[PDB]
Amino acid sequence: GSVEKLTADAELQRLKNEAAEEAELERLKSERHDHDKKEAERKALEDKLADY
């Protein structure tokens, strides 16, 4: 047992910072890229099948 105890204490702080991980998902939503895909759904009615 020595000052090394404080070193392991740093890992405990990271666990309490797990909350920030959820905020990461919100950042992806800012892209709006996934939302843009919804408009493409309307084009699906055309059945152009340009892909193949």
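All residue numbers here begin at 1 and follow the chain in the order shown.
Each residue, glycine too, has its Cβ placed from N, Cα and C.
For the mutagenesis result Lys16 to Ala (Swiss-Prot position 98), the note given in Swiss-Prot is 50-fold decrease in plasminogen binding. DSSP assigns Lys16 (mutagenesis position) to a helical segment in the three-state reduction.
For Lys29 (mutagenesis position), the count of additional Cβ atoms within 10 Å of its Cβ stands at 10 [all protein chains shown]. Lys29 to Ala (Swiss-Prot position 111) appears in Swiss-Prot as a published mutagenesis result, with the remark: 2-fold decrease in plasminogen binding.
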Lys29 (mutagenesis position) and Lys16 (mutagenesis position), Cα-Cα, nearest whole angstrom: 24
